[PDB]
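Asks: Here it is, the structure in full.
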Amino acid sequence: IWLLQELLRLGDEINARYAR
Amino acid sequence: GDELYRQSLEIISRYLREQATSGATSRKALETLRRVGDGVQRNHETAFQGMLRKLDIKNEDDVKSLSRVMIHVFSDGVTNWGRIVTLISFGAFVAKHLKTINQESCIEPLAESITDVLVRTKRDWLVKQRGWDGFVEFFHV
Ligand SMILES: [Zn+2]
Ligand SMILES: [Zn+2]
């Protein structure tokens, strides 16, 4: 579980960075 | 015969195959994907290495697991461009690994699997977001 979830979370963090 | 699929495959395949040894939107999207994706790999190398270690890819059977990860992420109803670029970036990171273990022949199929799942699960979201033109705009400058 941790692996999938860590990737998803990174993607969301990158999304927030560029949506800024 | 599905232009969005064809375009997505061209962009994603070119990026992943670049780790081994046509329209305006596709060219710009490839440049954007490489620019952002290579940055993600550089800044997240330790994390990506740990994920790759968990996948423990040493043979053809292990490459199956990777297609299952892609399906798993894109099946999530949550969608955004950050997720899309990050998953493709991890795909390119694994493609580098595949090259180093002499499994270059897995790279094009990996790109096809990523493209298949992305378009099958997110087609409507992608079009609503203006497709690859929207991708270029989101990550612009
Ligand atoms: Zn190149
Ligand atoms: Zn293979």
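If you go along the chain as it appears here, the first residue is 1 and each next one adds 1.
If you check the header, you will see the structure was determined by X-ray crystallography, 1.4 Å.
Positions of Cβ are set from backbone N, Cα and C atoms, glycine also.
Here Swiss-Prot notes a mutagenesis experiment, B:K28 to R (Swiss-Prot position 208), with the remark: No effect on ubiquitination. Mutagenesis annotation in Swiss-Prot: B:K54 to R (Swiss-Prot position 234), described as No effect on ubiquitination; the structure shown retains the original residue.
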Asks: Taking only the Cα atoms, work out how far B:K28 (mutagenesis position) lies from B:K54 (mutagenesis position), in Å, as a whole number.
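Replies: That comes out at 33 Å between the alpha carbons.
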Asks: Let me spell it out: for each of the mutagenesis positions (B:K28, B:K54), count the other Cβ atoms within 10 Å of that residue's Cβ, using every protein chain shown. Which one has the most?
Replies: B:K28
Asks: DSSP secondary structure for B:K28 (mutagenesis position), reduced to helix/strand/coil, please.
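Replies: In the DSSP reduction, B:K28 (mutagenesis position) maps to helix.
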